[PDB]
Amino acid sequence: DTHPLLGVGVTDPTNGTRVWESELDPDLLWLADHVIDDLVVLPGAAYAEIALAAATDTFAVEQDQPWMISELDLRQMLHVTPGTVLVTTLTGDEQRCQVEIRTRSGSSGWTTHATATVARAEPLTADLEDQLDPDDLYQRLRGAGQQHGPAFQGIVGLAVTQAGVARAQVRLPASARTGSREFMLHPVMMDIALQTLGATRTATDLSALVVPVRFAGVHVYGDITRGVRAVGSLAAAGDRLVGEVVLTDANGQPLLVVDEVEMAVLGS
């Protein structure tokens, strides 16, 4: 009953830093279903889950979704090969804390893949659609080398505003369901929410694919797995493009909102 991504923790008495190691294998539940250029790469959303899971395991809190992620940098993609060991540290207090997520090659070597700053949760017109075919979006993304398996195909309905906002109908697929219990936030479900940015006009106007590299302000209010509508916008500023996405209830209540998703073109 231990967290399938985070694994088992131990606090280093020398410095109060907490440390978890975890065995990752491509054949792990629906990891196989997120691939890039024929390589299984762990989805960015996973780091968010790990960071939350790490905070929860460290500090007991009565609140249901007690954390928000101030920010999260996706410093390097992790190609999930057999017997990958994923190593998480956490420092800081129960108000604010830093997570860092690495993989370890043997002993004496680590590669940092993500860093997150977790904090306590803060509580809670002729823009009309061109209907779109989800199967098109997926086939396009397959063409740009991103192969979403069955578990990650949560976009069951899709459309774009004239303003270029992607509005999507999402259902967490069957294959993604199993193993679900242990997650503070379901990485597949979040990934799905995030895939809408790919349908945003800025993104489409851009082979090569656009991918998140940074999150800021990820808010969780419930079992996003219950989320059914996902709306993503993506503007281009500076040299850099940044979107928001928000995932909602059947009763239109926000389940997950990420205030900022910095994106970047990747050669494929």
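We're sticking with Swiss-Prot numbering for chain A, so the shown stretch reads 926-1049, 1063-1144, 1158-1219, in order.
Per deposition record, X-ray crystallography, 2.7 Å.
Here the Cβ of each residue, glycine as well, is placed from N, Cα and C on the backbone.
Here the Cβ of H959 (mutagenesis position) has 23 other Cβ atoms within 10 Å, regardless of which shown protein chain they belong to. The feature active site, proton acceptor is assigned by Swiss-Prot to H959, with sequence analysis given as support.
Under the DSSP three-state reduction, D1129 (active site, proton donor) is assigned to helix. Taking a C-beta cut-off of under 8 Å and a sequence gap of six or more, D1129 (active site, proton donor) has these contacts in its own chain: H959, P968, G969, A970, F1090, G1092. Taken from Swiss-Prot, the feature active site, proton donor covers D1129, and the record attributes it to sequence analysis.
Under its mutagenesis entries, Swiss-Prot includes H959 to F with the note: Lack of dehydration reaction.
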One would quote the Cα-Cα distance in Å spanning the 13-residue unmodelled segment from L1049 to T1063, in whole numbers, as 26
DSSP secondary structure for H959 (mutagenesis position), reduced to helix/strand/coil, please. strand
